[PDB]
Amino acid sequence: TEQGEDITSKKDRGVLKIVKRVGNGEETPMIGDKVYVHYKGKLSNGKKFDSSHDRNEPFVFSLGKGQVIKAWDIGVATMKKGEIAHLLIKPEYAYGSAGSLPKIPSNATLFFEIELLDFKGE
Ligand SMILES: COc1cc([C@@H](C(=O)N2CCCC[C@H]2C(=O)OCc2cnn(C)c2C)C2CCCCC2)cc(OC)c1OC
């Protein structure tokens, strides 16, 4: 099943979110904030897997700057500090028809688990 809230502006089911663990505090990050996450990512079919846990350091990026795939800019913006979410992502919000071989084939649907650790202003 493909479950989750459609968090796309276009409502095209391109990015589907489930909260797995409710966070602490009501605040979500703004565009431009520096965000710190742990994550696990895989193809929908489960044939390639990647995690921040492998390197035991957070993944850090500036939200809403296109430093990461569109689904992350959209998805992390909805998350609270301490929240764990699952995202199911159609290729249009990830790597598209071109893909990014060998990790990402053409037109791949992706899954992520993301933990929002913290965020701070620019
Ligand atoms: C397209 O290239 C890559 C994509 C990823 C993983 C990925 O798609 N990520 C990494 C975490 C942030 C979301 C998303 C992404 O935007 O990656 C492109 C990117 C932007 N900055 N950095 C350092 C990366 C790897 C992907 C997840 C599904 C299973 C295979 C890996 C990790 C990669 O290496 C860790 C990677 O190689 C550079």
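Residues displayed in chain A correspond, in order, to Swiss-Prot positions 19-140.
Quick reminder: no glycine exception, Cβ is built from N, Cα and C everywhere.
DSSP assigns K28 (mutagenesis position) to coil in the three-state reduction, placing it in neither a helix nor a strand. Swiss-Prot gives this note for the published mutagenesis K28 to R: Decreased acetylation; promotes interaction with AKT1 and PHLPP1; when associated with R-155.
The number of other CB atoms found within 10 A of the CB of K28 (mutagenesis position), across every protein chain shown, is 9. Looking at Swiss-Prot, the entry for mutagenesis of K28 to Q says: Mimics acetylation; impaired interaction with AKT1 and PHLPP1; when associated with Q-155.
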